[PDB]
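Engineer: A single structure is presented below for examination.
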Amino acid sequence: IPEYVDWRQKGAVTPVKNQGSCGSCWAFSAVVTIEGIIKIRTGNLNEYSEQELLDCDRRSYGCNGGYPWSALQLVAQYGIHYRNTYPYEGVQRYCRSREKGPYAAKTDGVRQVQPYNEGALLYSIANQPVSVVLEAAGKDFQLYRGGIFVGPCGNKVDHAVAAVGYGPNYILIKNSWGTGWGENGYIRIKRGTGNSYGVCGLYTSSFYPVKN
Ligand SMILES: [Cl-]
């Protein structure tokens, strides 16, 4: 695998968003991976709808929270519309996918990374952006501005984000808290400690879509 990865430099990452007060991190996580795989597979970089997942993933709980893997399964079975055709309203509503015309994109499956395994996650990121989870409730994570973050933070994960790259001592993470948080919306999380959870629980639960 390469020494350095950054899918932004391949034009596979859309601008940073802000989820607001809604508990929709799981949908923003999933869309990052969708935007990435469609660019890698088709050549187009486009913004897809987090609201559609919020409204239509019957296995999640709207603004109470949810699962990136179930969002990705829904996109594998049905598809997803463009974000501008189905914009973010910040509250759950009824599923309006049928009123939006044919889907803009569709994947063919979902895969899971074996947990607590830094190298398995690195291998997946080299192929495409990966949905991951972490503990974001600590003040240190909330006040982060740049550099390689070593914590403090525990492993009680609570927040889905996306890994869009890595380097020798870090993994590169795109958050959905606006550009005003972190390194222009991003954080470099330290890798290579002697902790099997990863720092901030980073290796707890990672998934990615597949698209023939
Ligand atoms: Cl280091």
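So for chain A, numbering is Swiss-Prot's, and the shown residues are 134-345, in order.
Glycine too: its Cβ is placed from the backbone N, Cα and C atoms.
What Swiss-Prot records for this protein is below:
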ACT_SITE  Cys158  active site
BINDING   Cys158  leupeptin binding site
MUTAGEN   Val165 to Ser  Slightly enhanced thermostability and higher optimum temperature; when associated with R-307. Enhanced thermostability and higher optimum temperature; when associated with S-169 and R-307
MUTAGEN   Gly169 to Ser  Enhanced thermostability and higher optimum temperature; when associated with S-165 and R-307
ACT_SITE  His292  active site
MUTAGEN   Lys307 to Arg  Unstable. Slightly enhanced thermostability and higher optimum temperature; when associated with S-165. Enhanced thermostability and higher optimum temperature; when associated with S-165 and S-169
ACT_SITE  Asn308  active site
Engineer: Name the one residue among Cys158, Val165, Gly169, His292 whose Cα is closest in three-dimensional space to that of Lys307 (mutagenesis position); these are the recorded positions.
Structural biologist: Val165
Engineer: Relative to the Cα of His292 (active site), which of the recorded positions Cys158, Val165, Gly169, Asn308 has the closest Cα?
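Structural biologist: Nearest candidate: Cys158.
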Engineer: Among the recorded positions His292, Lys307, which residue has its Cβ surrounded by the fewest other Cβ atoms within 10 Å?
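Structural biologist: Comparing Cβ neighbour counts within 10 Å for the recorded positions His292, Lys307 gives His292.
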Engineer: Would you mind reading off the Cα separation of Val165 (mutagenesis position) from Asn308 (active site), to the nearest angstrom?
Structural biologist: 10
